[PDB]
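Working notes for the structure below.
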2 protein chains.
Amino acid sequence: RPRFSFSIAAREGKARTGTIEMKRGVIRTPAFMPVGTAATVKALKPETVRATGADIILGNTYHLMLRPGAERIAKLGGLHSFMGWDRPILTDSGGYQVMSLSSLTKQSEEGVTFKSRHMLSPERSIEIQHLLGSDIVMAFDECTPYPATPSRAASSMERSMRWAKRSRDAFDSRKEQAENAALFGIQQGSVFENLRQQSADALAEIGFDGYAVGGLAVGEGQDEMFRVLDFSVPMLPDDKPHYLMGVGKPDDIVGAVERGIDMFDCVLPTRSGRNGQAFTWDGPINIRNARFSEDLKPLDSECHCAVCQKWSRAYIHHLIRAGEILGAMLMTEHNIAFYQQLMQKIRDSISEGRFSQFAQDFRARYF
Amino acid sequence: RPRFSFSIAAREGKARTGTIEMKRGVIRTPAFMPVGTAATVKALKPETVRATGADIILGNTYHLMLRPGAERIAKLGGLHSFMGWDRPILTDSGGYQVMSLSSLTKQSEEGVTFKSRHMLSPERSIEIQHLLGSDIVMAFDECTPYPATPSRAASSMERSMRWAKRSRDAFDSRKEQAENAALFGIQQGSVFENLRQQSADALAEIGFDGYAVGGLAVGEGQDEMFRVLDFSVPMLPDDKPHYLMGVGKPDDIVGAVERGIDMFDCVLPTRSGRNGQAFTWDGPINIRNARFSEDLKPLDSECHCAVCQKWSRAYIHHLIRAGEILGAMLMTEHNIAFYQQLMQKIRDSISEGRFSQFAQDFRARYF
Ligand SMILES: COc1ccc(CCc2c3nc[nH]c3cc3c(=O)[nH]c(N)nc23)cc1
Ligand SMILES: COc1ccc(CCc2c3nc[nH]c3cc3c(=O)[nH]c(N)nc23)cc1
Ligand SMILES: [Zn+2]
Ligand SMILES: [Zn+2]
């Protein structure tokens, strides 16, 4: 198995299906990457996450660097050993979280300083991800807040493109890392085509193992996001994986794949699960609603997950309303499993040339 | 398999080891019954509870009658089907909880009325346990608060003994129940020998499938409790199971078995697990303590549970301090498993006539 190898098995319009080979394993694409903030996919044992169908999971660098700390994790043997997941792990750069869930921050061309006191930069981010033993490393960037003027967006995109250069060199400076992990570049430019094209060209110029479409999923609404994806994805090299960061609602995923995205990550599955929202082919449902109190059917009539084979909506309804942890566990397992079944259906329909039809049938019933 | 059959395989001093056969399965004694308050053993899937080694679990009638309600559970098919546990389930009568975690109450010879508005009585308690599909039914009693005067204790014990008569008749009034479940009587009398003997005689007079020693584990301290058990257990018919309610610390269990107890239930395993306390052959340890931050060893060097085979103290230390649900799950699984391994060691040493020695070695290292 190679450090990184992406091969496309089939295509239908802009949609693609294939595999990414890495030392720790094979990732089937389009892929959904379950997220874990504090070295854990909330309420799920790694084996359970895997049984759900995930080939790779997302790691939270921001929280991990604060606790238990990057150096610490490295001393304990690395994230894989620490949380018990021997398959590929992708880690975000940490910039996004800083400008979001942080008290006060200090921006500068060198990087960022945040109290929530820490100084995160392209070089530091890359080193933290290395200490964690990350398989897919995200370049350190700046996520332009939405909305943004052409000037502010260009200015930001320009800094990200410079930070991407530093991420690239920093990554190549570590033999072990450059040799066993992969580096993904992040495209910026807000919702401006000319800027997205410039970001795309600069990134390609530097050269990365994969390209992420950043700056979206920041409150622009599906229409706007899809509009941006329409002209943005094509600008990325076609022979490399396309990763849409933070996008996860089922309908967003289907839409994004129709536009060329190969990878996804989203907190909804887990978060919604604990909030009481379960996903089904008939749309999301809030299990706490009184209508489910005596409903003996499983969360979803078709779901293959263990939860739907064993427990009823009524029981889960009870657990969640009772604040029981098991409730959180079952809802999360089903939700994650649902997302993976969505991905499997996506991959199969594309390999069979019936994806466009699948997308239609999906929406019709889902909505 | 019979409705109820208790046979003793071996004895060593007052300690006994054997089995209780019931339609839903075999219960190895001495036995530890994991507790679940709201139709769930907190943070554990039923299969996980079983993998831990439990032959039977405890059901919370008090919470269940309030939510989702006894009638409701019965309509959904019964507690077994509802929570996914097809093995024996024992349910307490509900009286203990009322006089404890309830706002205001109204006592009377008929039963009790509590707002937390409900009227629970011997007859109602028995019917609720029936609707839940309970395998081992506890008679409805009054748990004399500690400390108590001889008069107040006798007065209370006398009411319990009357309520036990009503529980007995109520239970025998339901063909289905009397035919498929078992009824356990509860001994009272506070810490008074003459009262414990009277309660014991009255209970035996009525006749039950098993006898519980109630009134203890109410803040009397181990010395006092053991003192009471010394003269109380022998008064119970020797050919029936002896159940010490609410007792669970490892040392209490070993001590109680040395005095003739066959069954146990306790919230500590699960509760302590979420609080950060893990049990080991070297005594409890609070995993949150800084000393465990980089400890790669498992919770216990000997524990056979899945948690100790897969994760480190350091990782669990992280999860709990991070408020992660997985932390609660792993700690609980290990704790429950530890208790079951304790019981297995108890049963094996007794079958082999080396229990007294085991008890010594256990304490020496545990403390
Ligand atoms: C806690 O675990 C994680 C949670 C979320 C993420 C993705 C974060 C994220 C975005 N999310 C929405 N839009 C985004 C956009 C971006 C973006 O443009 N750049 C980066 N680096 N990240 C983005 C990574 C890990
Ligand atoms: C939530 O699930 C459960 C939790 C605890 C219990 C046992 C409750 C209990 C006692 N506990 C300590 N001393 C006790 C003493 C008693 C007692 O004397 N009688 C009864 N009926 N119960 C007692 C049953 C179910
Ligand atoms: Zn399901
Ligand atoms: Zn263990």
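Quick note: numbers on chain B are straight from Swiss-Prot, i.e. 11-126, 132-382, in order.
Structure determined by X-ray crystallography, 2.1 Å.
Just so you know, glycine gets a Cβ as well, placed from its N, Cα and C.
The substrate binding site annotation in Swiss-Prot covers B:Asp102, B:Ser103, B:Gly104, B:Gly105, B:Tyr106, B:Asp156, B:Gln203, B:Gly230, and the record cites experimental evidence as its basis. Listed in sequence order, the residues of the same chain lying 6 or more apart from B:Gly230 (substrate binding site) and placing their CB within less than 8 Å of its CB are B:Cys158, B:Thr159, B:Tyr161, B:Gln202, B:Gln203, B:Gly204, B:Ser205. According to DSSP, B:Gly230 (substrate binding site) sits in a coil region rather than a helix or strand.
According to Swiss-Prot, the feature active site, proton acceptor maps to B:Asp102, an assignment based on sequence analysis. For B:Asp102 (substrate binding site), applying a Cβ distance below 8 Å and a minimum sequence separation of six or more within one chain yields B:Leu68, B:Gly69, B:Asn70, B:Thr71, B:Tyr72, B:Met153, B:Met260.
Neighbour list (B:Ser103 (mutagenesis position), Cβ cut-off 8 Å, at least 6 residues apart, same chain): B:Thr71, B:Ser140, B:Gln144, B:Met153, B:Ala154, B:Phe155, B:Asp156, B:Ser182, B:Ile201. Under its mutagenesis annotations, Swiss-Prot gives B:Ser103 to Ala the following note: Strongly reduces activity.
Per Swiss-Prot, mutagenesis B:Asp156 to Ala is noted as: Abolishes catalytic activity. DSSP assigns B:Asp156 (mutagenesis position) to coil in the three-state reduction, outside any helix or strand.
DSSP assigns B:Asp280 (mutagenesis position) to a strand. Listed in Swiss-Prot as a mutagenesis experiment, B:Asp280 to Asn is described as follows: Abolishes catalytic activity.
Per Swiss-Prot, the feature active site, nucleophile maps to B:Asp280; the stated evidence is sequence analysis. For B:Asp280 (mutagenesis position), the count of additional Cβ atoms within 10 Å of its Cβ stands at 23 [all protein chains shown].
Taken from Swiss-Prot, the feature Zn(2+) binding site applies to B:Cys318, B:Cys320, B:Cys323, B:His349. There are 27 other Cβ atoms within 10 Å of the Cβ belonging to B:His349 (Zn(2+) binding site).
There are 20 other Cβ atoms within 10 Å of the Cβ belonging to B:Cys318 (Zn(2+) binding site). A Cβ distance below 6 Å to any atom of ligand 4 is met, among the binding-site residues B:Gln203, B:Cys318, B:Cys320, B:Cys323, B:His349, by B:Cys318, B:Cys320, B:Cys323, B:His349.
Note on proximity: among B:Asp280, B:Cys318, B:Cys320, B:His349, the recorded positions of the record, the Cα nearest B:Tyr106 (substrate binding site) is that of B:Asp280. Across the 5-residue gap left unmodelled in the deposited entry, the distance from the Cα of B:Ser126 to the Cα of B:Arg132 comes to 7 Å. A 10 Å cutoff on Cβ-Cβ distances gives B:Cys320 (Zn(2+) binding site) a total of 23 other Cβ atoms nearby, all chains included. Screening the recorded positions B:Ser103, B:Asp156, B:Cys320, B:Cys323 for a C-beta under 6 A from any atom of ligand 2 leaves B:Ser103, B:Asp156. When other Cβ atoms within 10 Å of the Cβ of B:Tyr106 (substrate binding site) are tallied across all protein chains shown, the result is 21. In this record, substrate is bound by B:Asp102, B:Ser103, B:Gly104, B:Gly105, B:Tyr106, B:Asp156, B:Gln203, B:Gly230; the longest C-alpha to C-alpha distance in that set is 16 Å.
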